[PDB]
Amino acid sequence: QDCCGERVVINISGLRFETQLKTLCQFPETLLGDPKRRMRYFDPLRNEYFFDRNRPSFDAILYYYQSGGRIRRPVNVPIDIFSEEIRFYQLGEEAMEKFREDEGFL
Amino acid sequence: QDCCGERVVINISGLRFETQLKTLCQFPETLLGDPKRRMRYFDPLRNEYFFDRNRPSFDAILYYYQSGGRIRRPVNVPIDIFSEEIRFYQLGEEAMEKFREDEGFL
Amino acid sequence: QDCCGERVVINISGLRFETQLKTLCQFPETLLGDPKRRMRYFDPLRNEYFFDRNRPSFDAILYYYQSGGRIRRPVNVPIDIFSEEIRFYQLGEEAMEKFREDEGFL
Amino acid sequence: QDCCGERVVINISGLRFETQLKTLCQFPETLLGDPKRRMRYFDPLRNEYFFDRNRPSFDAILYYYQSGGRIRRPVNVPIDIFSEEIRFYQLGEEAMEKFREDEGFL
Amino acid sequence: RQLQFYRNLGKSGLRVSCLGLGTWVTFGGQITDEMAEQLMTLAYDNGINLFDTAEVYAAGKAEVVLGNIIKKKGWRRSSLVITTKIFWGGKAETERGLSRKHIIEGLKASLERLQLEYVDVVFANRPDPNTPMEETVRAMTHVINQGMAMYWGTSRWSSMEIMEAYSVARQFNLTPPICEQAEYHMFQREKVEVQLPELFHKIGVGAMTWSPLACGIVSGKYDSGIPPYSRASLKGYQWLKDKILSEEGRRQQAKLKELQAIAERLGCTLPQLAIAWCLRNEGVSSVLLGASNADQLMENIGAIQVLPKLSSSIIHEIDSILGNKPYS
Amino acid sequence: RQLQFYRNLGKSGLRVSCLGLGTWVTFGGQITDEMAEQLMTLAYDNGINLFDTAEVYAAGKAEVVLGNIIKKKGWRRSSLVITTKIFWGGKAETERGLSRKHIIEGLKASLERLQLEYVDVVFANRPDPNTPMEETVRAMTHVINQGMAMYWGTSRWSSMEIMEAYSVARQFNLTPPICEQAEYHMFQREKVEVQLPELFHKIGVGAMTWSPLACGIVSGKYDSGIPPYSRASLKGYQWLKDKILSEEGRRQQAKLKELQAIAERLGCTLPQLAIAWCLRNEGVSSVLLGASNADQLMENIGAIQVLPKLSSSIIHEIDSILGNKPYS
Amino acid sequence: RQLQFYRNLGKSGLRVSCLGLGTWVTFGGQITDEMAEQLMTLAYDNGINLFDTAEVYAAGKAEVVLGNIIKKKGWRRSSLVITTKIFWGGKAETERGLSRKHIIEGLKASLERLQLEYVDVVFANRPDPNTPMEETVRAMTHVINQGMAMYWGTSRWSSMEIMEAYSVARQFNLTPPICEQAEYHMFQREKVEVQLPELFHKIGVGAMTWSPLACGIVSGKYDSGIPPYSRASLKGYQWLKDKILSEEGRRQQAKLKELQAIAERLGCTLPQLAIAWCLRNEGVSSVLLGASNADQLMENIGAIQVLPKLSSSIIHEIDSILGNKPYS
Amino acid sequence: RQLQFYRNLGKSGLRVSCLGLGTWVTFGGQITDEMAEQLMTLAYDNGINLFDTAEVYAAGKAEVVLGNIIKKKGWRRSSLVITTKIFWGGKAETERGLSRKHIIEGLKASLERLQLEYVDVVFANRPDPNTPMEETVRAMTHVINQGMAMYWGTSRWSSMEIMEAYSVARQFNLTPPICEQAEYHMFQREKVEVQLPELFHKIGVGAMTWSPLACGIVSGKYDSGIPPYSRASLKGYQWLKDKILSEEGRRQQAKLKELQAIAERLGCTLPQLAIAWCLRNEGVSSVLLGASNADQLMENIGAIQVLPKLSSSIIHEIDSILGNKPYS
Ligand SMILES: NC(=O)c1ccc[n+]([C@@H]2O[C@H](COP(=O)([O-])OP(=O)(O)OC[C@H]3O[C@@H](n4cnc5c(N)ncnc54)[C@H](OP(=O)(O)O)[C@@H]3O)[C@@H](O)[C@H]2O)c1
Ligand SMILES: NC(=O)c1ccc[n+]([C@@H]2O[C@H](COP(=O)([O-])OP(=O)(O)OC[C@H]3O[C@@H](n4cnc5c(N)ncnc54)[C@H](OP(=O)(O)O)[C@@H]3O)[C@@H](O)[C@H]2O)c1
Ligand SMILES: NC(=O)c1ccc[n+]([C@@H]2O[C@H](COP(=O)([O-])OP(=O)(O)OC[C@H]3O[C@@H](n4cnc5c(N)ncnc54)[C@H](OP(=O)(O)O)[C@@H]3O)[C@@H](O)[C@H]2O)c1
Ligand SMILES: NC(=O)c1ccc[n+]([C@@H]2O[C@H](COP(=O)([O-])OP(=O)(O)OC[C@H]3O[C@@H](n4cnc5c(N)ncnc54)[C@H](OP(=O)(O)O)[C@@H]3O)[C@@H](O)[C@H]2O)c1
């Protein structure tokens, strides 16, 4: 559980993101923070994780990890698409609560 | 018609998109869903399909396939450019009807 | 002056654009449409043209060639930066007139 | 201190930017303009500098160097994130003063 | 327009005649060495430059006699195209498959038996489920870069496996294959006609068909029964005899009598029409033949004269008599 | 289901038996050359094709006698799998490590002593902190591309070093390793059971375990004391004798008596149960054995009959007696 | 400033003299071996290090005599630049073109005839429409990496084909060409002056021109008629005689008389002015000469003294007399 | 802590002693072969494994005598590190520079003179403005991949050229250099101290310094005048004598007298202090020595005892006396 120094490449429909492993293992209860859940998306020929999903949401998903827990919806993406992305990436219940608090109506 | 597991790279003026073949073959009546129509855009030296077309529209075109049929115009792109892109990629008549219903005036 | 079939890669500060040569040679009076003017930006080790310039303007610059002559400023870019880009890429005087007509005040 | 002709690749979480060295050495008092400060971010296996930081701010950070000193916040990025990026990249105090003058309230 | 009329093998720069000679059951087995030398001299004097063998044929004796004839007659190496196939090499566990070890050792043993320095094309004889595709493509690229071969191709693969080999080669900057050997005659029409033209138009992989006479069935000699000194009367070939003597063989013999009437109307023999029917489309580059004596080879070469006489009406009449055209 | 039952080494196309013979203390040292030839003939006649040696074992005399037996008996090279390990090569400073110079020179000297042209797998015997990983992967790719080896693997590396070697190979378009040699018996269970299956499921790296009987401890011969002509009575092995005679060895002997009661209930001997216990999971590809005479090897081969008798209740009873199962 | 004044061949590191000696009609044909040895000794003693031949010239006899002279005189290999050209190799179908098989076999046969280990530059003699460009660039990169050549170039290609070869080489990380051989004299001015400087400024491909005297027309010997023992009087050269005797040749002879008046005013001969006119720009690296006897070669070497006397007024006067300057 | 104390050459896996022996003016020139054998035996018996030569030193006679001594004494090749330098190879135009042709031919001629199969490091002796960097890096990668060398480095290059070579190697997936040879003594301090540590911390390029005694100036023998049988009294060395006899040499002799007083206080000789001063920082990997007889070499080896006695106060006192410390 050191998570030290190794770099991880995440491919979202051809758009590539890079980070360190200690950034991802700050939240071990999520899909990307747990090694047992993300192992079915590994591509051995290219050394990356591949997701066939929506592209403008993963900048906010990665900034949730890089800022220590801040949820901020992009202006282009609607409510239901971003809610489905939060439900897929398994960020928890307090991330949904912060999303509903930041979005007003909740 | 299995369309199983093989990955397809689509190059739109230097911007690269990746998906699976079973995502594209859900709609066999379109340009990308039919093997006879998209075969004239294949590049054998690079193993990709190349289109010399408009770049910010193909995110919405790919999300039409990935969401099961939802049409949503990007905020930056005007009406006539996106209508010409829908006419080129041969999404049908019900996609045009959903576009006119979502855009108001229709 | 055939300009047939050969592909051209243009690199704008690390962001890569691809097109065909017959798209560029529709306007032979510009910087990219004339072989004598663009030859000082060629990189022989990488087979591309390199410009150390502003990145969100070249989508509109490329769509000027791909749409047959339509000028449309991006929403993010201000007036003076886009005017300097039009002056650098040598699109002419009627492109400036269409820009001033589309922008209102002219 | 010639800084002549050599190209520099900067990688911001998988998004790649290229520039010349004489563009960066116009401001020797910053992080990227000084060789002693940026040397701890060099990657020798890939010949680039890597930062695990926020992606939509570095277009404005690079345009600060390319335009000779103009600060312009992107429309998507909030105030505090862009202020933290200006504080990290060590642009000085007059860049903060121009940011507060352009943003109104200062 | 088949033999001494040359065309590219796929989309590569290698040019072959459209008739070749095969080194199956005859060479080292059924016929003698002098008859084999007579057949090779008769094939070479008519412009055929393509000869095909394998390491499993009579445990290497076909390769031994093929290397003896070339060294005896003194032909130049630059005027010949020699191919070999590698899957089965011995009784041990490590002497079969498509791993790196067996590909290198089998090609070295085949080149030692043939008394040659290199072959032109090396084929994988059948697909291997126990090996990754990347190891196979890297081993084929290795033996091409060492100078032991010039090209490589596949045999009895499906379209998904050929496309996977192409995509692995494009991913890791390796060498893609150029050819595929498939079975094609008048009663086996599916794969060559419905699956291979898509691969030829997409990635430029040609076809080199084998068994044009269905081991002698379409030649029309088994109508009365089983004649002596045929392939069905040999030991170890009970399956062909059971295929001929069954109830499907009688319907095949009746259709062969009608096709013999058509070929007699055209002015030729039934094996010439059956060989020239396989070359009527541009997706087939070459046809590999087999022959037991010199009269059979001199008759089989004569399909060149009957190839330009195949109009669309005769092809429609043949498809009406046969009745097994696949649906696109 | 171990010897003369073949399986892939990792996810590669190389197929090995699951029992091999090792060239440690016996060969060139403890036993004579005629006994070594008798052991190799007895192993080869039962279907074992895997033989493993190193350049440090008796300063190359094990490689010399192993190359003498193969050349005397006239076996085919394509039916054997030979491995070597390279870290220690001499007394000078430049004759140890994992640099390019020592890898090339050590593999050339080992191939000259073995009288061979190539080996099948070449192992790095231990990790090197003084060399970059890129130099090691480039030197291994170089000796594979020159034809001196077919595959390469690691030994006594951790998971981070194996993953770093894989990522360097994928970055620079080089060749990744295929295997790892780890120690595994009934009193050493941690690494093979908790760290290696993640690597096998992720990047396809198999395991080839060594010392299944803990240098003779689990065989049950040291209960009374130290018998003559054993490994503990040899010169230079005081550490094994001090391990046996200590207070932990008495508890190990009591647990070995209970396991001997279980193995006597099952109908076999204790070394057969101890060898077949290592092969109960699919992550282990092969087990390397050691033997001093032919009776020990003929007893050790007989674990094939007791491998299918291991149900879940017997495994739970063995884990209850041992009491050292690692926590996942 | 041409011979014993050295310059780079294109933008590569190879330095050549700007006069070379060619191995066409004379060597192995028109002249004897002793005259060929005398010509090569006279060229080598004046500082010429560039010698050019081909595999089609007198069916290899030019390469045989060129390899005999070098081995007889004992010159060092590191002080010579030897080039060969490969398109035509025999009468068979597989012995011509630019495929992988013919490139490897033709270069091996040329090196065997020349008694050498390698050449310096290997040229493709003409373009091939039946082969893909990727196969040609991969075969040229293969023979460079095996040590049979150092560089490669093209001959009689257009600019689109050279740019396609460059882009394929940059795409697949292969080796681009360095040179192009084009025809250039006073009545053939289009390609070298209007198409090649763009390629030289863009991708750094130099030019090595051939036939500076138009097979002896610009030398001024055919004004009265056809003298005996000339190239036009030889068998197999009726086309040159029909070109000389036609109505265009009379206008060429009148313009040659005016140019002879200019060259007599300058203090030299007409072949010296015609050779030195080709080297007046920096885009041409070398000029290949031809000679039948030693007096012709000693006269042709003397253009070095008349090269610095070409001012802009004399060039404008020559362009006014000739009247065929291409428009940019 | 210099000789028989080993350290890595840069960040590579090659380990060298920090004293080496150089094959300049003495070998093949000033001294005999028996004295050269005595010097090499005395260096090898004390743990020095690094020996350095070049192809320009006495036209190859230094390489000839260095290859004779190694073959006579029977030392193992794996315990020695041999380096060569290549820029000047002959009188012709094509026998100098850093093109592909001269690199391959010069390394083959050097290996033929040395009677070896490979060298360890091959150096480029000076930069070449007439060759592109990509051709140089591709030729060095070619001779490493063919087995004629293990590593390569530069000599007398600037930092921009070394960084350009690194970036070209990273762009085209080639091999970067590992070392740089620079001049470094007490009166030449700029480059090693202000330019090379940035390259060592960034891309891991070490330094191997030469001339630690300024061809005998810092040794303190020229205070009275020019003694007989010195390097300044030899023919062809008037420049060193004019440097010694000028007005700067008197100030250098006065500073050498003060440094001799310091070294006599420390308990040693002035050449031992001058050699051990070059090794006080970690950016220098090795120092190459020169010696005319065995007493000089036995004195020069004794700097190992005076290396740990250099505290910061003595270094500050030496910098105060010298007065030429560069500013960072
Ligand atoms: N890729 C693969 O895996 C594969 C597999 C099998 C074969 N092949 C290739 O296929 C090639 C062709 O072999 P094939 O024998 O199957 O082709 P074939 O032409 O269909 O077989 C014809 C057989 O019938 C007989 N025959 C030939 N001409 C005749 C004629 N005018 N009249 C009467 N009988 C005639 C011959 O001997 P009989 O009279 O004694 O019958 C001959 O053996 C082989 O050489 C081999 O290289 C490849
Ligand atoms: N990767 C590495 O670094 C590494 C390190 C070490 C070894 N290895 C490999 O491991 C392989 C196995 O060597 P090993 O000797 O340690 O394995 P082992 O099977 O655990 O050792 C068994 C020892 O006990 C004795 N023995 C064997 N069967 C017996 C039986 N039925 N009854 C009583 N005694 C028996 C034998 O001689 P005695 O009776 O005289 O005791 C034998 O030496 C070696 O060949 C080597 O290749 C690899
Ligand atoms: N890249 C290609 O495909 C290609 C094709 C053709 C040639 N080349 C090269 O071009 C090179 C040059 O060959 P070339 O003969 O055509 O060049 P050339 O110099 O134009 O031919 C001159 C001819 O005229 C005669 N001559 C030479 N000097 C003379 C002088 N002072 N006075 C009177 N006559 C003189 C000579 O013999 P005569 O007096 O008997 O006429 C000579 O054969 C050849 O060696 C070949 O390597 C290349
Ligand atoms: N990279 C390059 O381009 C380059 C260029 C030049 C040299 N090098 C290398 O540098 C290495 C060192 O050569 P170097 O001679 O210049 O080094 P050096 O040690 O500075 O030269 C010392 C000279 O002074 C004399 N000497 C040595 N020890 C002495 C002592 N205790 N007392 C009095 N005199 C002593 C010796 O002969 P004398 O008494 O007769 O003077 C010796 O020739 C050479 O071997 C060569 O490989 C490299």
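Residues displayed in chain H correspond, in order, to Swiss-Prot positions 34-361.
Heads up, header says this was done by electron microscopy, 3.4 Å.
Every residue, even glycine, has its Cβ placed from backbone N, Cα and C.
Now, the feature entries from Swiss-Prot:
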type	residues	note
ACT_SITE	H:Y90	active site, proton donor/acceptor
BINDING	H:56-57, H:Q63, H:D85, H:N158, H:188-189, H:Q214, H:243-248, H:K254, H:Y262, H:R264, H:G323, H:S325, H:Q329, H:332-333	NADP(+) binding site
MUTAGEN	H:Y90 to F	No effect on its activity in promoting KCNA4 channel closure
Inset, instruction - Express the distance between the Cα positions of H:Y90 (mutagenesis position) and H:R189 (NADP(+) binding site) as a whole number of Å. - result: 17
Inset, instruction - Give the helix, strand or coil assignment DSSP yields for H:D85 (NADP(+) binding site). - result: strand
Inset, instruction - Sequence order please: the binding-site residues H:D85, H:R189, H:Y262 that have their Cβ under 8 Å from a chain C Cβ, otherwise just none. - result: none
Legend entry - For the recorded positions H:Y90, H:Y262, the one whose C-beta sees the most other C-beta atoms within 10 angstroms: H:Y90
Inset, instruction - Using DSSP reduced to three states, classify H:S244 (NADP(+) binding site) as helix, strand or coil. - result: coil
Legend entry - Neighbourhood of ligand 4 - recorded positions from H:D85, H:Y90, H:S244, H:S325 with Cβ under 6 Å: H:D85, H:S244, H:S325
Legend entry - Neighbour-count leader, CB within 10 A, binding-site residues: H:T56, H:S244, H:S325: H:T56
Inset, instruction - Provide the number of Cβ atoms within 10 Å of the Cβ of H:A247 (NADP(+) binding site), excluding the reference atom itself. - result: 18
Legend entry - Number of other Cβ atoms within 10 Å of the Cβ of H:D85 (NADP(+) binding site) across all protein chains: 23
Legend entry - Cβ neighbours of H:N333 (NADP(+) binding site) where a neighbour is any other Cβ within 10 Å: 23
